[PDB]
Amino acid sequence: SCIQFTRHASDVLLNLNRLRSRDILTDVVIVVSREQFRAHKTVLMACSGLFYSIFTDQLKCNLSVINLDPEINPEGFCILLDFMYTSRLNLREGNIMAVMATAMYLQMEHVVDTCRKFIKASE
Amino acid sequence: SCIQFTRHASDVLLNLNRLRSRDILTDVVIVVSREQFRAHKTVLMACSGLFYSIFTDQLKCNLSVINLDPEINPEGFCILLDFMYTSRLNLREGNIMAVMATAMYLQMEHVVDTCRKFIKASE
Amino acid sequence: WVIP
Amino acid sequence: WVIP
Ligand SMILES: CSc1ncc(Cl)c(Nc2ccc3c(c2)CC(=O)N3)n1
Ligand SMILES: CSc1ncc(Cl)c(Nc2ccc3c(c2)CC(=O)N3)n1
Ligand SMILES: [Cl-]
Ligand SMILES: [Cl-]
Ligand SMILES: [Cl-]
Ligand SMILES: [Cl-]
């Protein structure tokens, strides 16, 4: 018999992104080919199968720095980190291959799906 | 020129609630008249003007235990904590006064608004 | 607010 | 996915 507030989830995500932009309560640095990205472990886990596995590990859950595979493109990661905190994906002809490869590595199934569809339309 | 995934914010909140239910990466205990509630500081801040003020304070941001005012009803808090992580509010004739008072103290403006409207309809 |  |  609950009532539901339609905009609640969007408002929560908007506030989490405001915290990220002001570097409030960020608890991890993600290192991508020397580029560094500060974030909230819980948000990373909520969006990515890879981060979910990493931060549920009894040893890795305590790390303040995570280094990604050197094949990962920092721009592709940045676009995906922005998507995690906003639901918006900056998908362009020039970045789609790097975004898809990064989403496959991060295990972000819905992003991989839209990249496959956009690539298939161009062939 | 971004594309947007409609269900992303809801899916993020659903995963954050799964983490809460398994007590994964919870970093604070909220004490309400001896009852204890584990939660994520970032989610509490994203939903409540009171928690936002508390955890942006340079001293309180580091506390692992927060004690609420003794006038706060634990059931009212529990219903609001559930709403924070799900967008669903269990509003009933028997709890509406405690829920509204708790939402006013926590500074959750949209919850206060629906409680005022439901109370006005019954008069 | 809605009935979910 | 939509055009926001
Ligand atoms: C599976 S239970 C669960 N519980 C809590 C969290 Cl934080 C979580 N995250 C997560 C797991 C897998 C995947 C994603 C998020 C995005 C994706 O494409 N795959 N999962
Ligand atoms: C105001 S900027 C901002 N930035 C980040 C966060 Cl985490 C935040 N939360 C917050 C503040 C006030 C209120 C709420 C959340 C719910 C409500 O009714 N009032 N606010
Ligand atoms: Cl470390
Ligand atoms: Cl995704
Ligand atoms: Cl403490
Ligand atoms: Cl609210």
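All residue numbers given for chain B refer to Swiss-Prot; the residues shown span 7-129 in order.
Per the header: X-ray crystallography, 2.0 Å.
Backbone N, Cα and C define each Cβ position, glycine as well.
Here Swiss-Prot describes B:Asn21 to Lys as a published mutagenesis experiment; the accompanying note says: Abolishes interaction with NCOR2 and HDAC2, no effect on interaction with CTBP1 and transcriptional autoinhibition; when associated with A-116 and 376-Q--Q-379. Counting every protein chain shown, 17 other Cβ atoms lie within 10 Å of the Cβ of B:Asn21 (mutagenesis position).
Summarising the annotation, Swiss-Prot assigns domain 'BTB' to B:32-99.
The Cβ neighbour count for B:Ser59 (mutagenesis position), using a 10 Å radius and every protein chain shown, is 12. While the structure shown retains the original residue, Swiss-Prot records the mutagenesis experiment B:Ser59 to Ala with this note: Abolished ubiquitination by the SCF(FBXL17) complex.
Quoted from Swiss-Prot, the note attached to the mutagenesis of B:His116 to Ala states: Abolishes interaction with NCOR2 and HDAC2, no effect on interaction with CTBP1 and transcriptional autoinhibition; when associated with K-21 and 376-Q--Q-379. Mapped onto three states, the DSSP output places B:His116 (mutagenesis position) in helix. The Cβ of B:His116 (mutagenesis position) lies under 8 Å from the Cβ of no residue that sits 6+ residues away along the same chain.
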Task: Distance [Cα-Cα, Å, rounded] between B:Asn21 (mutagenesis position) and B:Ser59 (mutagenesis position) - done: 25
- [ ] Please spell out the DSSP helix, strand and coil residue counts for the domain 'BTB' (B:32-99).
- [x] 30 helix, 15 strand, 23 coil
Open item on the list: My list of mutagenesis positions is B:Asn21, B:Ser59, B:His116; which of them have a Cβ under 8 Å from any chain A Cβ, in sequence order?
Closed with: B:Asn21, B:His116
Open item on the list: Please check the mutagenesis positions B:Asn21, B:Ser59, B:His116 against ligand 1 and give me the ones with CB under 6 A, sequence order.
Closed with: B:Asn21
